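Chemist: One structure, as structure tokens, below. Some questions next.
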Amino acid sequence: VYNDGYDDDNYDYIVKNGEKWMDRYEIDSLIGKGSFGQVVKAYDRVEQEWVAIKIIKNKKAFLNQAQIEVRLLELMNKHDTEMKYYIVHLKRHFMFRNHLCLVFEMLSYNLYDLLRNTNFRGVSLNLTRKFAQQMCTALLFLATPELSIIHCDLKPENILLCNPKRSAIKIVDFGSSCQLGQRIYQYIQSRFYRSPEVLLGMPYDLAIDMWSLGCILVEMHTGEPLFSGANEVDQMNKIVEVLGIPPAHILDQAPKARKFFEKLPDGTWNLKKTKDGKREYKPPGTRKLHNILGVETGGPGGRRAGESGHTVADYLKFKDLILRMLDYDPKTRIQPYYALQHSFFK
Ligand SMILES: O=C(O)c1ccc2c(c1)nc(Nc1cccc(Cl)c1)c1ccncc12
């Protein structure tokens, strides 16, 4: 009784291995499920190639959002820049049995899958560098004036390997993305990678992606997330643990500022008083990124100690660029063009 027997009770098209669609697509198997719906592996009998079909849920709310996602992907293809090689390519889309389907290029595993293969010990600084450089290029593509696309959900699971034996990557899942101004949501990023301006309920631009990328690169080398917030309040505190109290000029304009801080008569800002009055966090700015990365002590947990490619100078450059991506001020946060000119990329 769900789409004449084609959908389950959760608005998802029941994937039948071996089904042939529109005499063109030979569906192989289901790759995985997400909030939007499902992604399946399929062969295009026409192009004689493998593709990944993103099947949106048969529900108005999910359809209306995937329409924005399509227009954003089509607008990206209208700009034949080399930089969109770090964005996944949408080949075509169609409606099949009341489902909007997006035909993407076939890719490999996501960066979180990669971290799991290292037992979350992390990948090398050289690999992290290559991930960083491709990602800043992708962020610079979206920063193009005619585009001005905020991704809004950058996270390791949204960065895919083109091939499991190489370092090339592509950003996927633009389902939460918007163009500047046309921002429609206030609760947009994944907690672990949520920018302080979003946490504080302030206006946001394309810089929120840069913040997420900074959190991604640190996790890609250490293997564990930089800010493991169990909720919005725990998230904002774990950031303060590393970067200190947000500057007074940002907190003076944050609608949600009193969710995490209180203004002392001094004219200064400080964390709220936990009800229990107990210690759950380190004092602000006392959990140093210097020691998180193991700059002078052999890398994250001393794992890279005595190994090529992880010199003290290499970490000093890495820590500097990361601290520029983790700038509280979205207007001073390093932007993709100048991030690419950072000495960390030599
Ligand atoms: O959203 C996109 O733009 C998007 C675009 C391409 C892929 C994708 C998502 N997700 C994939 N895999 C995947 C893995 C787990 C769960 C889900 Cl739902 C999907 C995948 C695999 C291979 N090649 C391309 C893709």
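Note that chain A is numbered according to Swiss-Prot, with residues 135-480 shown in order.
Positions of Cβ are set from backbone N, Cα and C atoms, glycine also.
Swiss-Prot feature annotations, pasted as is:
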type: DOMAIN; residues: 159-479; note: domain 'Protein kinase'
type: BINDING; residues: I165, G166, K167, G168, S169, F170, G171, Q172, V173, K188, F238, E239, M240, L241; note: ATP binding site
type: MUTAGEN; residues: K188 to R; note: Abolished protein kinase activity
type: ACT_SITE; residues: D287; note: active site, proton acceptor
type: MUTAGEN; residues: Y321 to F; note: Mildly reduces kinase activity. Does not abolish autophosphorylation on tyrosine residues
Chemist: Consider the recorded positions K188, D287, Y321 and say which one has the Cα lying nearest the Cα of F238 (ATP binding site).
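Modeler: Given the candidates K188, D287, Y321, the nearest one is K188.
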Chemist: Over all shown protein chains, what is the count of other CB atoms within 10 A of the CB belonging to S169 (ATP binding site)?
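Modeler: Looking across every protein chain shown, the total is 11.
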Chemist: Ranking the recorded positions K167, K188 by other Cβ atoms within 10 Å, which is at the bottom?
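Modeler: Each of the recorded positions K167, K188 was scored by Cβ atoms within 10 Å; lowest is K167.
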Chemist: Return the residues near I165 (ATP binding site) by Cβ distance under 8 Å, restricted to its own chain and a separation of at least 6 in sequence.
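Modeler: Non-local contacts for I165 (ATP binding site): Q172, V173, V174, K175, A186.
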Chemist: Do any of the recorded positions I165, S169, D287, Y321 touch ligand 1, in the sense that the CB is under 6 Å from one of its atoms?
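Modeler: Correct list: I165.
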Chemist: Give me the long-range Cβ neighbours of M240 (ATP binding site): same chain, 6+ apart, Cβ under 8 Å, in sequence order.
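Modeler: Within the chain, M240 (ATP binding site) has Cβ neighbours under 8 Å at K175, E183, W184, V185, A186.
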Chemist: List which of the recorded positions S169, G171, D287, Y321 have their Cα within 10 Å of the Cα of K188 (mutagenesis position), in sequence order.
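Modeler: Matched recorded positions: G171, sequence order.
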Chemist: Report the largest Cα to Cα distance, in Å and rounded to a whole number, among the residues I165, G166, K167, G168, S169, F170, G171, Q172, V173, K188, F238, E239, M240, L241 that the record lists as binding ATP.
Modeler: 20
Chemist: Near the Cβ of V173 (ATP binding site), how many other Cβ atoms are there if near means within 10 Å?
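Modeler: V173 (ATP binding site) is surrounded by 20 other Cβ atoms within 10 Å.
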